[PDB]
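Chemist: This is the structure I have questions about; it appears just below.
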Amino acid sequence: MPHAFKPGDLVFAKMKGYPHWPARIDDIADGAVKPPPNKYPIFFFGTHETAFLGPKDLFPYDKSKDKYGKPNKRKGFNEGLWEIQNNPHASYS
């Protein structure tokens, strides 16, 4: 059975007006801004941007990749697919 989301989990994350996007749950570094209650720091592959999202917008990668893991026109998306598949836990600082 599923656990709660934890840092390092790989997902497709959904934001209004964007396709389901390859992403990971990030750690919060010492001294970094914490997310609001019930929200997780989401690191979007390809764009390398962070947003705060709740579980309703988070689709586990393994279950969802056959639906969502296909090339997309959008800037950064295809780069994002390479990263989640090939080096999802790297530093993209």
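In case you wondered, yes, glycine gets a Cβ from its N, Cα and C as well.
Reproduced below are the annotations present in Swiss-Prot:
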| type | residues | note |
| --- | --- | --- |
| MUTAGEN | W21 to A | Loss of interaction with histone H3K36me2 |
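On this model, are these features tucked inside or out on the surface, and what's nearby?
Modeler: DSSP assigns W21 (mutagenesis position) to a strand in the three-state reduction. The Cβ of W21 (mutagenesis position) lies under 8 Å from the Cβ of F12, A13, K14, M15, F44, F45, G46, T47, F77, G80, each of these being in the same chain and 6 or more residues away along the sequence.
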